[PDB]
Every structure is written in C-alpha cells, then in structure tokens.
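Inspection log for the structure reproduced underneath, given as structure tokens.
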Amino acid sequence: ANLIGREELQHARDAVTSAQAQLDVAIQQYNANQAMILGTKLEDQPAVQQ
Amino acid sequence: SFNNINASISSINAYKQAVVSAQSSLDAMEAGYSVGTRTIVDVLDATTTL
C-alpha cells in the first residue's frame, strides 16, 4: 500500500536471510559431533572397545 | 508608520530564508524516498511544511 520506506523492508528481508544462515551454521555444528556418536549403544563405541 | 515599514522589510527577509530552508528539506526528503530510505508519509510532511 506504499506506507513505509523501502529501506525498512530491505532490512527486514536481509534479517530473515541472515537468521536462516545462522540456523544453517547451528545445524551443521550439530551434524558434526554426531559422526562420533553414530553407534547407538555406549558399550559398542570404538573408544570403549579398544 | 515609518518604523512599521522597516519592520515589514525585515520580516520579508526572514520568511524568504525560511522558504529556502523548507525547499531544501523537501528536496532531501524526496531524493531519500526515491532511493528507498524514507516512507511516503515523510514526503507528505515536508510538502506541508513548504
């Protein structure tokens, strides 16, 4: 309806995109350190068997 | 009366300067809205002030 400035909407879209990027970073941080805990059971982990 | 005349001259000068200042403010607002940094509401107020 042409009420608010365009730089305000630009800054809103940029914020949403940045938040998406940060969530991707967090998900990736989780995916790593899940490669170590692949085995379901604690007694079957490679370190314990050694 | 002779003094009222000079008073009027001075007031004319002052209001001319005020008009120039309002013109400059309006132009700045219009350019900012053209590039997207301001809302249409801001432009309407500068036009009213001019």
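Throughout, chain B uses Swiss-Prot numbering, with the displayed residues spanning 352-401 in order.
We read in the header that electron microscopy, 3.6 Å was used to get this structure.
Each residue, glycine too, has its Cβ placed from N, Cα and C.
Feature annotations, courtesy of Swiss-Prot:
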| type | residues | note |
| --- | --- | --- |
| MUTAGEN | B:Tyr384 to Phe | Partial channel opening. Increases sensitivity to vancomycin, by allowing its passive diffusion across the outer membrane; when associated with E-389 |
| MUTAGEN | B:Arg389 to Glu | Partial channel opening. Increases sensitivity to vancomycin, by allowing its passive diffusion across the outer membrane; when associated with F-382 |
| MUTAGEN | B:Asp393 to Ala | Decreases inhibition by hexaamminecobalt(3+) |
| MUTAGEN | B:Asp396 to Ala | Decreases inhibition by hexaamminecobalt(3+) |
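Sequence features, as recorded in Swiss-Prot, placed on the structure.
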{"residue": "B:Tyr384", "record": "mutagenesis position", "contacts (Cβ under 8 Å, 6+ apart)": "B:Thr390, B:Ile391, B:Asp393, B:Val394"}
{"residue": "B:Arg389", "record": "mutagenesis position", "contacts (Cβ under 8 Å, 6+ apart)": "B:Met380, B:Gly383"}
{"residue": "B:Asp396", "record": "mutagenesis position", "contacts (Cβ under 8 Å, 6+ apart)": "B:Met380"}
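Counting every protein chain shown, 14 other Cβ atoms lie within 10 Å of the Cβ of B:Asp393 (mutagenesis position).
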